[PDB]
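To start, the structure under review is shown below, and the notes come after it.
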Amino acid sequence: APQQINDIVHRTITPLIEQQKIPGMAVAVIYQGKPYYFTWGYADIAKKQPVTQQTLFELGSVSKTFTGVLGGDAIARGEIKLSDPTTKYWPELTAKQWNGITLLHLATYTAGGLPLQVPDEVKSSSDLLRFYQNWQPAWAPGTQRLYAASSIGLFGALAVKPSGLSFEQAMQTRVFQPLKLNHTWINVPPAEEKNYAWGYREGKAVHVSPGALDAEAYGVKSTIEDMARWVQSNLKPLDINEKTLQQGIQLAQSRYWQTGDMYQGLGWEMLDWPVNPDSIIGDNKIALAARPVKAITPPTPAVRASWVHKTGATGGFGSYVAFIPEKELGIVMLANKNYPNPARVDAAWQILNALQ
Ligand SMILES: *C(=O)[C@](NC(=O)[C@@H](C(=O)O)c1ccc(O)cc1)(OC)[C@@H]1N=C(C(=O)O)C(=C)CO1
């Protein structure tokens, strides 16, 4: 990589790894549209397997960006509309509180307080139906945002109904394949198990456990090369050949709601660029932050001068993606230890600010 890119990347990441005691990490910086990779440490400490450009990491919540784009692609295909009520795609959802709750609300965490997580006790599709039927909104739809995997997760499951494909089949055929993300998976196959890093939590090797709507909210595993291709795709949607996918990417970056300096997209979250690092560095220390939202009516189409980003974690991994369309600049950081979000954003900001 150009020495400048090399130098900022290393002087920022080495101290981060040391301060947070991260076992393994991979970073990609997209500069003027070209990817540069860096790797440190171990994918598997016991087996002394190093992190490489082929190592798979759990993306955790960064998976929501794929769900948002897959949903955008379904809208572009005319299979669903964000303005449709949730009950159009799940008729059995006859509980009256669902009247007025649209796919837009589900996708942007504005349905009225759906929970951060689907209860672990929900193990069957029947359990799932009961869970949503019995849920009691704390607020009217479209008035407050409460980050929720049960919200965007349900959106993903419903968005693929019209197609008749399973969520995984739809993700693979409509998003992974067209973008050539050949090393990105919802279920890691046996052929790839040797590249699947272990996550580390309190010194124990761990992999994310199965759960209701896991594919839709936190189930993707990917390599640093594929994630760099994912950022390139979202940086320049106009270069994507598949029509509906190009539109779906653009739709995921439209601004649907505003809370303070942040705007909510489908999966992606955005701030205006240039951004004050404090506005973003704007943490996982709060298990629930309910925030009033202002609807952007109609939504603002994807803005190039934005800091577009998404953080994610699983018990043993921590990831972060951020890019600036206007500068053809972006970064992906994947680690096999869940460490503080503020540290991720600060590191990413130091690197991208330096390169712009
Ligand atoms: C997304 O990262 C987030 N959490 C997860 O994806 C998983 C985790 O927090 O360990 C997870 C696994 C299994 C569940 O039933 C629930 C969650 O989505 C809920 C959320 N997001 C974060 C972020 O975006 O920074 C967090 C650090 C907290 O977890």
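Note that chain A carries Swiss-Prot numbering, so the residues on display, from first to last, are 20-300, 302, 304-377.
Recorded method for this deposit: X-ray crystallography, 1.8 Å.
Each residue, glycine too, has its Cβ placed from N, Cα and C.
Features as listed in Swiss-Prot:
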type	residues	note
MUTAGEN	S80 to D, E or G	Loss of activity
ACT_SITE	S80	active site, acyl-ester intermediate
MUTAGEN	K83 to Q or T	Lowers activity more than 1000-fold and increases protein stability
MUTAGEN	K83 to R	Lowers activity more than 2000-fold
MUTAGEN	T86 to I	Increases activity about 200-fold with respect to cefotaxime. Reduces activity about 8-fold with respect to cephalothin. Reduces thermodynamic stability
MUTAGEN	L135 to A	Reduces binding affinity of inhibitor compound 3 about 4-fold
MUTAGEN	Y166 to E	Lowers activity more than 1000-fold
MUTAGEN	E235 to K	Increases activity about 150-fold with respect to cefotaxime. Reduces activity about 5-fold with respect to cephalothin. Reduces thermodynamic stability
MUTAGEN	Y237 to G	Increases activity about 180-fold with respect to cefotaxime. Reduces activity about 100-fold with respect to cephalothin. Reduces thermodynamic stability
MUTAGEN	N305 to A	Reduces binding affinity of inhibitor compound 1 about 17-fold
MUTAGEN	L309 to A	Reduces binding affinity of inhibitor compound 3 about 30-fold
MUTAGEN	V314 to E	Increases activity about 100-fold with respect to cefotaxime. Reduces activity about 5-fold with respect to cephalothin. Reduces thermodynamic stability
MUTAGEN	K331 to A	Lowers activity more than 1000-fold
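Sequence features annotated in Swiss-Prot and their locations in the structure.
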residue	record	contacts (Cβ under 8 Å, 6+ apart)
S80	mutagenesis position	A168, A236, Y237, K331, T332, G333, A334
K83	mutagenesis position	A168, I171, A236, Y237, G286, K331, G333
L135	mutagenesis position	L165, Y166, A167, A168, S169, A308, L309
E235	mutagenesis position	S82, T86, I171, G172, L173, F174, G175, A176, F186
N305	mutagenesis position	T332, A334, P361, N362
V314	mutagenesis position	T129, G161, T162, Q163, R164, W276, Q277, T278, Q283
Mutagenesis positions whose CB lies under 6 angstroms from ligand 1, from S80, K83, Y166, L309, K331: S80
Other CB atoms, at most 10 A from the CB of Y237 (mutagenesis position): 24
Local backbone state of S80 (mutagenesis position), from DSSP in three classes: helix
